[PDB]
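S.K.: Below you'll find the structure I mean.
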Amino acid sequence: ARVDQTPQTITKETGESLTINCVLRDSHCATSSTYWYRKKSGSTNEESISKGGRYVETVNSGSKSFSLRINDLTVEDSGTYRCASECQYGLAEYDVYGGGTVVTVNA
Amino acid sequence: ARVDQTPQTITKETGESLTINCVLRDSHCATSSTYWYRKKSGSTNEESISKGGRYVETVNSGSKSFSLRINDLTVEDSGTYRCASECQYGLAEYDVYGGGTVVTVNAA
Amino acid sequence: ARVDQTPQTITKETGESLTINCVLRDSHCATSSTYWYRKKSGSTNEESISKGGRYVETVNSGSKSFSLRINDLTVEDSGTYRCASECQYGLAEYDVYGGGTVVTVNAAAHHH
Amino acid sequence: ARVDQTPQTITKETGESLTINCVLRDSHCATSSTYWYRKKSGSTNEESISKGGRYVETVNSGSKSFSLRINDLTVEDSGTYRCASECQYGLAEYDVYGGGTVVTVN
Amino acid sequence: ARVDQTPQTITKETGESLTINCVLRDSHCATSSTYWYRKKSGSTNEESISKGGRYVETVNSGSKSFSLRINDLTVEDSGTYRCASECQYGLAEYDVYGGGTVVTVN
Amino acid sequence: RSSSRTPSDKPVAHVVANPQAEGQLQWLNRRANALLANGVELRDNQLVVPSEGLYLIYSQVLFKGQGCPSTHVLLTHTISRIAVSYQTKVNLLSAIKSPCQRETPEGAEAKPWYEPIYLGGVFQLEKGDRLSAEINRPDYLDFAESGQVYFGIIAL
Amino acid sequence: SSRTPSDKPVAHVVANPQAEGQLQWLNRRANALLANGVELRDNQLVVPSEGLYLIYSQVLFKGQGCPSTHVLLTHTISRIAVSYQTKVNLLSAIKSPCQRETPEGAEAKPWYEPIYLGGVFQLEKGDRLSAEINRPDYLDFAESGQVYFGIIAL
Amino acid sequence: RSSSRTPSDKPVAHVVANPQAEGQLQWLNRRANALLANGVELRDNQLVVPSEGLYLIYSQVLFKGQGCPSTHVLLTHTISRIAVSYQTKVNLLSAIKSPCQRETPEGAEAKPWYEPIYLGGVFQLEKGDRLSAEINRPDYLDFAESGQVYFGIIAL
Amino acid sequence: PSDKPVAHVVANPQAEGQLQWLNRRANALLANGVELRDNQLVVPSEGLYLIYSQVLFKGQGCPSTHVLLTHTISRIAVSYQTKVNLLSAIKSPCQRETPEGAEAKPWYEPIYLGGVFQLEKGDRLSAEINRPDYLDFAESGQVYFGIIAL
Amino acid sequence: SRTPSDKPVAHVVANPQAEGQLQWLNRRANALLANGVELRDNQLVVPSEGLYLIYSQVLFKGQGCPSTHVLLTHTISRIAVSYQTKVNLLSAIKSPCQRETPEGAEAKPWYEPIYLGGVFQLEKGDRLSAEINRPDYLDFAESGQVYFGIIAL
Amino acid sequence: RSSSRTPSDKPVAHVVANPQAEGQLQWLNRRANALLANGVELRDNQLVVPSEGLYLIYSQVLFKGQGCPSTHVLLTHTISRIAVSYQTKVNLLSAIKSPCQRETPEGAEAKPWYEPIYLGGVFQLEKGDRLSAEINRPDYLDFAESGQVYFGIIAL
Ligand SMILES: [Cl-]
């Protein structure tokens, strides 16, 4: 574990909306310091997805889960999206990641 | 701890029989009003075990100790089992509990 | 011979720490259900020592041995300490005990 | 070695008495918690010899030594005898053993 | 307080005499069970003064007072002397104290 | 750190007397070689049969005294049964023993006597029958060393 | 009898020499310690208080001749935590004792290879440390302190 | 939905190798079961001692290669110290290991060799001393799994 | 001002075929009561210590049969005055294949031991190896030995 | 039950499995509710006219102070048959945090107890009720830290 | 290597002082012509009788001094018994001896004196009785030479 991406492989068509869920399994990681990273298919320039507009982020502190809704899917929104969180207990502070691929086919 | 449930962790196989024993340490609780509760892992309901058939109970009023042997074990009988007793001395009335978990593994 | 309490006679000084070791010789008794009782010299009541804080318990199920290290000794901690364990095999269920005495001598507080 | 069993091989006749002596070399083991074990030749059971009657135990705390005299010897007392002691200093707790074989001919 | 020790600070020379008087202020304390305690200068241990020999005890129950006269004062008998009395009324029974110091030169 | 390694069934009971009971016969099962399982209840020093069937009933008692000046000493040991069908305590097994035939042990020093008594039999018991093993002189009980006094049943 | 008190959770367990083909941890031997709250459950060490610990273990592997080319000996100290209930490796080592060889015409070649692991970690209450090996059939717990495992609260 | 009230300590560090660092040994601290706290700082793949005192230094590296095509390969692993009093690289702990003693996989291959190296010792360090754990061949690192390569100090 | 008995001794490089421990060397310690007597460390106070030592073995070829490289830390105590091993390890450097009339192949095999033990006043620790002819004390900190009272 | 005893008495303790609420319980060791005292909806109903002794304790625990404006209150109130309005018999106020809004990430749990006690004349059917305004700071974890009781003197 | 070649019984003990004890009387059994066998245990310099019966108890002590520091020195030697029946130390055999006849070597120099004391008698002892051979002045003991000070019992 250490954060669990639920929709592993999704294949949607241009003009739709995919939701990606990540669930915290470490009771030291917080749903408050969540981050998102995208890697366009066939390129190793993993960028940081920004929270705003087409990319909406929902947090629920009760179930220790955060999700990332992506709207208006294009043919360039095909890649590998990973989630992240900041954990801190005593003298240790670290971060955790996931993994899950997105492919969008165009109409 | 008033009442001591002894087999804390059990792991038996399908088709077996587990014995869970409780000993009273409070000399005010009675072996006549004894109670048994099972709580299946993942459920939020504590169920009341009925005394008969698969559920056999052994009591000794001298030692203030009772047991609960459970036969024909399935794999859906995996959960936390607790024992209980009702105590009363003067103007006092209360009940007592324990703690102990069961896990049963399937077969083929 | 069914639980062996080793330090039978102990004499420590006020403010110190004694460890009592008990070894299970009956291979049906469990190191998970261990109990401790002390009886202060001159009084008739076995009280049950609780596991926490000043009363530290070390257990090894591999050799089926458990111990009880007691810190901050006073002069009111002088008494007979016994260990206990809960045994269970087939249709049989029983318990076992030991024996061992502690006497704590005072510090006398040097006056100038 | 920690605990020194001296008569390592004894061979007696039925109806006599073998004495096995053990001396402590570790000063943390106590002459108070002594144990004896025999394992009869051919069996996989180490039995614990109990002190009373036919099994006599002599202890001297000064020399940290104990002995085990066995009387009325039969032919069922053929095996390996070991002695034991409980040692304790600080945070350390252990036990110690020896070794020595007995054969009785009729 | 209860039990007023009157000579608070006294200064005598080796070869003189001191009487210390205590007057009861609690009407539950009795002049019958009176005790005296001194602490020799230098150590913080209370010794029990004996009511015989040098230390003579005079009691006057009418005035509810008791005293402790010392005949031959030496030089090491310099210290804080306190008086005591045992009181008992209803379900309560207790004791009471005072204070008074002696200094002896040569 | 252990559990059962074979099921085993039928009502069973083998209880041994309490050694730290100065002058009474209190039945115990929470000891090394004692049994009380598969439904058998020990109520007020009485065994309660949980099911109708054929049982084997037995008990042994050992009497010890350090001299007997009273010729008139009679030792009895009886297993009694009160059934749900006939609510009167009736004897199933009984025995009597005379320990003392002397000339009042006089002048010299004491002399301990030991007399044991054993009872056993097979009976048909019904649900709820209360069996009780009792003795008339519980001041001569010798439960000192070993399992010298006991009482038990087994559903065959 | 005892002497100076001493404290801190401490553990130094030694393999059972009389265990044939398995790794049983013991404390009731001369130079072994297990005190001040450390519990050894199912061949597992249970931390009694939260803090920084020093973890170490050595395993000695011995075989009488090399049968397989693809023989890999492993030794890991694992931790299953209360916050994250999955067993994760803290310290690990892998060792291949046999570079091909596989003695055909020979007279057995006994090999000895030890493995040592150590590190400092922050542990929580109830965490279970476990020292494990993949092939406990090559353990050489013969002479002395050749196999051991311990923690100490620093 | 939980609570935490845990204390702290003294200068400590336990860093783990970077798994996604291609053919290189990059030390990391922001990963599970890794520590870098109470003043120990990691600059240029080096640990900077925050206070003078007695320290315990340790490090392990795992070497893996997918064949032995050279009977003349040397694997070394050293923890060195450049100090404020003497600004020269000096070795505190060092070890050498020859991974391939055989006559190369001349026929079939797929013989992965694994050779670990461990270092440990206690030293007196001053404020500002920079400790560094290094290997001679960073192309044989096996950082594929977790806790295979690490390096740390702890203030005793 | 650092207390607690400590020791970290390193081998003498200019020592002919022997493992002689030195303390008056750059990065070595022997203080707060631990004394180095007859090539042995003497524990000055009862308590919990961390004992460690590493040895580096080097040879210029695999001679006849197998060589066993052993490295052991021993303790002779006042309570039980016989040398007993606290930590031990054995390693066989030569995987057979003794040089078959060809040229050498220098092998390196190090061995490390470490653990926590309870020591009493007057206990004598010694780190020792069986073949002091394979010691590689050419560099610094390749063979060393130390304790610290934790 | 081998002891007589009388006089209406009650000593109830909070239910630990209540999360954010103060439910008074009597069916626990060292708790009393006997000789006529009725407990309705978290309220004690006096069974007889006479002199009673009323007491209660609450323990408040917090993990951080988000606002200077923290007010902790504890009151034992009485609604009587003669005057059908709730009146306070015993009351106490405590401000646990004098500003000092904890800065950073320091988790320093604060604990504050409050105790009330007094003698009163109560009539038959009078309802006494012990309540607190912030049942979100109750620490009923350990044991006899929160309770409420009366005894007929 | 040899074997035993005699069978014998009856609890026996003949313990002799330790010469390497300096100023104390520690009893030894692991010396040439000394015995401690057949059940007798020696705890705190005390013999514990293992079985009830009639015993012969004896002990001798040798006192030596190289001068009298006073004309009022008293040498005593006693064998005591604390019994399970009556747990008070009572003297079974006792003797007193005055070593210095009006001297306290004043007009001349020091002078080595030797004075022995012997005790023996028959008594009935019970199981668990603790007998102790004791002296008041353990600094005048001369356990240098051979069997000069000893203590023993034998079951008749
Ligand atoms: Cl904690």
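By Swiss-Prot numbering, chain F shows 78-233, in order.
Header lists the method as X-ray crystallography, 3.4 Å.
Cβ atoms are placed via backbone N, Cα and C, with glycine included.
Grabbed the feature section from Swiss-Prot, which reads as follows:
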type    : residues        : note
DOMAIN  : F:88-233        : domain 'THD'
MUTAGEN : F:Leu105 to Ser : Low activity
MUTAGEN : F:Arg108 to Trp : Biologically inactive
MUTAGEN : F:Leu112 to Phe : Biologically inactive
MUTAGEN : F:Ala160 to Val : Biologically inactive
S.K.: Express the distance between the Cα positions of F:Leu105 (mutagenesis position) and F:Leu112 (mutagenesis position) as a whole number of Å.
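M.R.: Counting only the Cα atoms, the answer is 9 Å.
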S.K.: How many whole Å apart are the CA atoms of F:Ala160 (mutagenesis position) and F:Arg108 (mutagenesis position)?
M.R.: 29
S.K.: When the domain 'THD' (F:88-233) is classified with DSSP, how many of its residues are helical, how many are strand and how many are coil?
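M.R.: Going by DSSP assignments, the domain 'THD' (F:88-233) contains 0 helix, 70 strand, 76 coil.
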S.K.: So how many other Cβ atoms are close to F:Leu112 (mutagenesis position), meaning within 10 Å of its Cβ?
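M.R.: Result for F:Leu112 (mutagenesis position): 22 neighbouring Cβ atoms inside 10 Å.
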S.K.: If you draw a 10 Å sphere around the Cβ of F:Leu105 (mutagenesis position), how many other Cβ atoms fall inside it, taking every protein chain shown into account?
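M.R.: If we count other Cβ atoms within 10 Å of F:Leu105 (mutagenesis position), we arrive at 20.
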S.K.: Ten-angstrom check, please: count other Cβ atoms within 10 Å of the Cβ of F:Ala160 (mutagenesis position), all chains counted.
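M.R.: Excluding its own Cβ, F:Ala160 (mutagenesis position) sees 17 Cβ atoms within 10 Å.
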S.K.: Neighbour count, 10 Å Cβ-Cβ cut-off, for F:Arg108 (mutagenesis position): what number do you get?
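M.R.: By my count, 19.
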S.K.: Select from the mutagenesis positions F:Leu105, F:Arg108, F:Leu112, F:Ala160: which have any Cβ-Cβ contact with chain C shorter than 8 Å?
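M.R.: Contact set vs C: F:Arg108, F:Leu112.
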S.K.: Are any of the mutagenesis positions F:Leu105, F:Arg108, F:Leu112, F:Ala160 near chain B, where near means a Cβ under 8 Å from a Cβ there, and if so which?
M.R.: F:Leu105
